[PDB]
Structures are given as C-alpha cells and as structure tokens.
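Colleague: Below you'll find the structure I mean.
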Amino acid sequence: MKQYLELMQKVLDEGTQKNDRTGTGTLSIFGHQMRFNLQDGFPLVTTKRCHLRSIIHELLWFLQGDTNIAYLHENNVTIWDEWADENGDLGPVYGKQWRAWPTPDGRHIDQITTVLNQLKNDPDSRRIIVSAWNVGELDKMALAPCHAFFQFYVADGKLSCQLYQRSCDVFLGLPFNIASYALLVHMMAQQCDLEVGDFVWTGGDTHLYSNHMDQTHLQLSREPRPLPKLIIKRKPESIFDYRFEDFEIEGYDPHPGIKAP
Amino acid sequence: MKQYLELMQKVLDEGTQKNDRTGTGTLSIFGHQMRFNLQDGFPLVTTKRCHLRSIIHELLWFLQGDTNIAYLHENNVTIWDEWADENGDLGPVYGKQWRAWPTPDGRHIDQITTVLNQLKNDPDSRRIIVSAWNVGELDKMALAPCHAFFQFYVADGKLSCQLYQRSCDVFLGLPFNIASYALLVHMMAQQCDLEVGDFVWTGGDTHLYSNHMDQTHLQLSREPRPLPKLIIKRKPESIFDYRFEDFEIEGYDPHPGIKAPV
Ligand SMILES: O=C(O)CCNC(=O)[C@H]1CCCN1S(=O)(=O)c1ccc(C(=O)N[C@@H](CCC(=O)O)C(=O)O)cc1
Ligand SMILES: O=C(O)CCNC(=O)[C@H]1CCCN1S(=O)(=O)c1ccc(C(=O)N[C@@H](CCC(=O)O)C(=O)O)cc1
C-alpha cells in the first residue's frame, strides 16, 4: 500500500539503530501516522500476499475475551504459540482487557459492549474508547499490548477508528494489525447501521527488525495494486457472533507472500 | 506556532459540524499529528498571549498526585474550578492515575517513577508509557482524561514524548496542553541527564467550539513570532521536587491575549 511502503522507506532512511531486549537489532523511528479511507478499499497489503485467515481468527478470538490459544490451535493459527505457557495461556492480554477489564473490587468492565452502546445511543461522544493498557495487569501478560488503545468517531453516518500502536513491527506485524482494525470497523459499522469511514493508524516506537531487511528491500521493489473489497456475507445478531465464513475478500491481487524469520 | 495555526486551519477546512455533549456546537476532525523539536525553542503559542504560570502550577499539581483544586485555587489558577465538587475534589483524575493507579490485587503503581526508572536503566524500552485512561475509574472522575496516554522514546541522547489526546479543545485547551507536556519533557530529560528531543502531538476528536470561531479567525490573521526559550534554574533531587520558581521563560513576545468562553 502506498502509505505502508512510504513508512518502510522512512524507517530505512531515518531510523536509528537500536538493540532490543532479545539482542536483535532494529532500525526505529518514533511517531508516525497514516490514514486509510475504508470506502477506497480494504487495506490489505498487496505487495506481499497476506493470509486473512489468521487475521480473522485472531480478531474473533479477541472479541470472545479468550486468552488461551486453544481456539487458535483448533484453526491452525500459530502466531501466538511462542508466548503461551504449557497450558496454552497468555495471561490477561488483549481480549481479556477488551471484554473483562478487572476492577479492584472484583468486578469486570466490558469495553466492547460499552462501545457498541455508545455508538448506538451517543455517536457524537468524544470518549468511544477501548484500552488494552491495563497498567495493573501488565506484569501478568505474556506480552504487553502493542496495539494498545483505540478510539471510534462518527461523522456524516460514517464510522472511523484511530489506533495508538506503542510498538510496531513494520514488516511482520503491521500488515496484520491494519487489516485487523479495518475488519473491526466494518463489523462495528454493520452492527450499528453505519457506513465505513477512515482507519487512522498512529505509531509510537515503529521499527524494522534487522533480520527483515532483505524482505523489506524485496517488498519495496514491488508496485502496489488496487485494494480489494471486503464483503460480509451474513449479518449476525451481535458483534460477538461473527464467524470466519462471514468474510470474503474480492479482487485481492497481491505479489507473492514473503517469509521472514 | 506554525504547526498550531496549520491545525486550526485544517479543522476549519475539513471539520464536520456536530454538537458537543452540552449541545454547544463544535467543528471537528478525527486524527491529526504534529511535532515540535524542543531544541528549536519552547512551544508556547505566540499568536495570543498565554500565561505559563497556570500551566506550571497545573503540572506540579499533577506530579504530586493531587486531585483537589485547593493548591490551584490558592495560587490563583482557576481552570479546574468549574469541575470541582463542593469540597474542591475532582475524583481520581490525571494526577491520581499518574502516581497511584490501583491494581486489582490491591497494589498501586507510580507510573511517573516507573518511567523515570525505565529512562535511566532501559531507555530503548518500547513501553515507557503513562496512561491516565483507567477504565475502572473513569466514571468516578469529574472529567475523563483528555490528554490520555503518553509514551517516551530515547535516540541519540535525546528524550522524545508522544501524547495521544482523545479530546482536544483546539483554541482554549491545546496551547496549554502542548506547553504542559513540553515542560514535562524538559523536567524528565533533566532528571535522566538527557537532552530534549521532540514532543509529538496526536489528536483523536480534535475540535473548535462554535463560540471560539471569531477568536480563531482573529488569531489566524497573526504571524507566529520566534519561539521563547525555557530555562530551568535548579536540578532537584527528584522529578517530584520542582518548585514554581525553578522555571523561567525568555524571549516571549506574543501578540495580544484573546479571551474566550469555556
Ligand atoms: O512490537 C513488535 O516489535 C512485535 C510484537 N509482537 C507481536 O505483537 C505479535 C505477538 C503475536 C501477534 N503479534 S503480531 O500482530 O506482531 C504478528 C503478526 C503476524 C506474524 C506472522 O508471523 N505472520 C505470518 C503469517 C501468519 C498467518 O497469516 O497465518 C506472515 O508472514 O505474515 C507475527 C506477529
Ligand atoms: O476536550 C475538550 O473539549 C476540553 C475539555 N476540557 C479540559 O480538558 C479542561 C479541564 C480543565 C483543564 N482543561 S484544558 O487543558 O482544556 C484548559 C486549559 C486552559 C483553559 C483556559 O481557560 N485558559 C485561559 C486562561 C487560563 C490561565 O492562564 O490561567 C486562556 O485564555 O487560555 C481552559 C481549559
């Protein structure tokens, strides 16, 4: 995607050399923003084939509030395997905070249910937010939230969403992360009888890993293709009732997939 | 400031006419990002006279973890007065979450101390963050956090900070918000022996209130003047020991103040 490729090139040109906690190098920049008008097409990177199957299953899993990889395992999604403990647990990552953020008195807050009611009853609210950044639970998580905070906004019948991503793996994670939130906007818009607006992506520490440099160079030598079109084939009873088969991508014409360590 | 006037113009050019919570119309855009290199000068708006006095007091108050207006009121800073209850309390707003976010198991996390330790000992950490967005306590607050989540970053000996501001009053609030976080960056950099980098400002629902339009167009007819300079006169033993008199602003020559209704 044009904006995605411009970001890759900016990291290459301006990124500073850093040594992460694993001793793996990265080139990194701080602070970047991109905007995708969802009426122009579904923002699935075309300069490498991206498998939407894992993107969809991960999002559905987040929305169920599940933090055990069993469901991902039942569907051959392995992206979370290395973080899980022997029991397949990740601690209270993403999904748990989205659906049952724990309060000190023993209660839980369902941010997704709150957002859906805010969209339906108070669409001009300036606080239609979901935060996965539960400071009090970070130590229990396998990974502190990278795509950490997001906000919805409604104008002229269109639903937009902005994500604050505190740590971004540009080559491997970003393509996935953009598609995930774009999909969520389509699902929320459908459930609230709205059209799709923009997906605004904001990055904090935004980096390319040193072992993704050959892959990045290959990807940047390719020209982007017109974006695909997302089709939802069935309108479920709620935002929590989607299934994998409800989504179809049409007109997706990517360059060959690119493997990275 | 150029960036600030450009944002005002963007809201005017692209914003959607809506109605705020109280009905008071707003013009709003969603999603914006701008950067201030703090080595260029302290980012205090010059196209209208802004008083740094109130900004400093508010930041020292946040850093103490205070949520009662008494300290502000005593120092003739009245920006929070309208929000307070009969005893002066705001509920667990900004300062309380910064200094003592309550966990589920009964602990309290001092996020400011955490960030200072991360800057000194692991400056390349990708999670040097402070969040005031405590989902469990939002409805106990007089105002849910507008400047809600911020992250620090270090490169080439310089400290940068990015703020995610979910709701922004462009005319009245923004000049204060930018100066507040820029001051914080200077303070943190001093405490960690770092130089200042950039302050990156990102907006969510970014709006101009309908009753600030003539004030906004008046401000947009003026040319930004050179940025002022910030001089910190002492290096306290901790980030929580700064005093009002430690900060001095030099070379501030703004256009006339422009009053506006909140
Ligand atoms: O913040 C950081 O630096 C990273 C933090 N690391 C992370 O945030 C990890 C933890 C697991 C999910 N993410 S991720 O969204 O960044 C991710 C996304 C995709 C892959 C990946 O391996 N994708 C394969 C195909 C998988 C499939 O589609 O079935 C690909 O080639 O695209 C890995 C991690
Ligand atoms: O998000 C939103 O829509 C706003 C939510 N509302 C807010 O976030 C309010 C709650 C109180 C502090 N803020 S503020 O940072 O937006 C603010 C800052 C300055 C003023 C103001 O009144 N400044 C006067 C003089 C003050 C002084 O110098 O002592 C001026 O002329 O600049 C008002 C609010």
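Quick reminder: no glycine exception, Cβ is built from N, Cα and C everywhere.
Pasting the relevant annotations from Swiss-Prot:
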ACT_SITE  A:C146  active site, nucleophile
BINDING   A:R21, A:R126, A:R127, A:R166, A:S167, A:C168, A:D169, A:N177, A:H207, A:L208, A:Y209  dUMP binding site
MUTAGEN   A:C50 to Y  Shows 0.2% of wild-type catalytic activity, but substrate affinity is not affected
MUTAGEN   A:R126 to E  Shows 2000-fold decrease in catalytic activity and 600-fold decrease in affinity for dUMP
MUTAGEN   A:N177 to A  Shows 200-fold decrease in catalytic activity, 20-fold decrease in affinity for dUMP, and 10-fold decrease in affinity for mTHF
Colleague: Need the DSSP three-state call for A:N177 (mutagenesis position) to compare against my parser.
Modeller: helix
Colleague: If you check the recorded positions A:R21, A:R126, A:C146, A:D169, A:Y209 one by one, which have a CB less than 6 Å away from any atom of ligand 1?
Modeller: A:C146, A:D169
Colleague: By a simple count of other Cβ atoms within 10 Å, which of A:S167, A:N177, the recorded positions in the record, is least packed?
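Modeller: Among the recorded positions A:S167, A:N177, the sparsest Cβ neighbourhood within 10 Å belongs to A:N177.
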Colleague: Looking at the recorded positions A:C50, A:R127, A:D169, A:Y209, which ones have a CB within reach of chain B, meaning under 8 Å Cβ to CB?
Modeller: A:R127
Colleague: Fill in the CA-CA distance, the residue listed as 'active site, nucleophile' to A:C50 (mutagenesis position), as an integer in Å.
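Modeller: Spelling it out, the Cα of the residue listed as 'active site, nucleophile' and the Cα of A:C50 (mutagenesis position) are 20 Å apart.
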Colleague: Spatially, which candidate from the mutagenesis positions A:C50, A:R126, A:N177 is nearest to A:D169 (dUMP binding site), comparing Cα atoms?
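Modeller: The smallest Cα gap between A:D169 (dUMP binding site) and any of the mutagenesis positions is with A:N177.
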Colleague: For A:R126 (mutagenesis position), which of the binding-site residues A:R21, A:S167, A:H207, A:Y209 has the nearest Cα in space?
Modeller: A:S167
Colleague: Any same-chain residues 6+ apart from A:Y209 (dUMP binding site) with CB under 8 Å of its CB? Would you list them in sequence order, or say none?
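Modeller: Those within reach of A:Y209 (dUMP binding site), by Cβ under 8 Å and sequence separation of 6 or more, are A:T24, A:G25, A:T26, A:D169, A:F171, A:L172.
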Colleague: If we check Cα distances from A:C50 (mutagenesis position), which of the binding-site residues A:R21, A:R127, A:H207 wins as closest?
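Modeller: Its closest listed neighbour, by Cα, is A:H207.
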Colleague: On the Cα atoms of A:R21, A:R126, A:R127, A:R166, A:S167, A:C168, A:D169, A:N177, A:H207, A:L208, A:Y209, which are listed as binding dUMP, what is the maximum pairwise distance in Å?
Modeller: 37
Colleague: How many Å separate the Cα atoms of A:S167 (dUMP binding site) and A:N177 (mutagenesis position)?
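Modeller: Here the two Cα atoms lie 11 Å apart.
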Colleague: Between A:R127 (dUMP binding site) and A:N177 (mutagenesis position), how far is it from one CA atom to the other, in Å?
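Modeller: If we compare the Cα positions of A:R127 (dUMP binding site) and A:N177 (mutagenesis position), the gap is 22 Å.
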